Amino acid sequence: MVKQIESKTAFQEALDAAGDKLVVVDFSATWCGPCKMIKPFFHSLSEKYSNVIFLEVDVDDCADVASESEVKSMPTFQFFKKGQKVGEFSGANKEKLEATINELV
């Protein structure tokens, strides 16, 4: 499952609740073709990697998180461990998404 993040507080709470687990965040827009293409895949990874936490931020519905995270393209994937950012890249690149998970987990 992909947890939808609706507020700054909810993000932070998710990062805290994660403990030591890798957290992967998909920053997405409805108007972004590539994001929509990669959503089923992101969701599939959330089932495959049961000890990784998967979050989705819609950049327009959750614009204050988008601003603070310094998003400019979609999709952007950010990776956190113990509250700290440990990776980030952009683009709907499945291979790279799954590889980065394996590198950071």
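Each Cβ is built from the backbone N, Cα and C atoms, and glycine gets one as well.
Now, the feature entries from Swiss-Prot:
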- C32: active site, nucleophile (ACT_SITE)
- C35: active site, nucleophile (ACT_SITE)
- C32 to S: Loses its reducing activity, interaction with APEX1 and transcription activation; when associated with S-35 (MUTAGEN)
- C35 to S: Loses its reducing activity, interaction with APEX1 and transcription activation; when associated with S-32 (MUTAGEN)
- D60 to N: Loss of pH-dependence of dimerization (MUTAGEN)
- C62 to S: Retains its reducing activity. Retains interaction with APEX1 and transcription activation; when associated with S-69 and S-73 (MUTAGEN)
- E70 to A: Strongly reduced interaction with CASP3; when associated with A-72 (MUTAGEN)
- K72 to A: Strongly reduced interaction with CASP3; when associated with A-70 (MUTAGEN)
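Swiss-Prot feature annotations superimposed on the structure.
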{"residue": "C32", "record": "mutagenesis position", "CB count, 10 Å": "16"}
{"residue": "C35", "record": "mutagenesis position", "CB count, 10 Å": "22"}
{"residue": "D60", "record": "mutagenesis position", "CB count, 10 Å": "11"}
{"residue": "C62", "record": "mutagenesis position", "CB count, 10 Å": "20"}
{"residue": "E70", "record": "mutagenesis position", "CB count, 10 Å": "10"}
{"residue": "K72", "record": "mutagenesis position", "CB count, 10 Å": "9"}
*CA-CA, which of the mutagenesis positions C62, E70, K72 lies nearest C35 (mutagenesis position)?*
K72
*Using C-alpha atoms only, work out the spacing between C32 (mutagenesis position) and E70 (mutagenesis position) and round it to an integer in Å.*
17
*How many Å lie between the Cα of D60 (mutagenesis position) and the Cα of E70 (mutagenesis position)?*
13
*For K72 (mutagenesis position) and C62 (mutagenesis position), what Cα-Cα distance in Å is obtained after rounding to a whole number?*
14
_Measuring Cα to Cα, how many Å separate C62 (mutagenesis position) from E70 (mutagenesis position)?_
13
*asked:* For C35 (mutagenesis position), which of the three DSSP-derived states applies: helix, strand, or coil?
replied: helix
*Where does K72 (mutagenesis position) sit in DSSP terms: helix, strand, or coil?*
coil
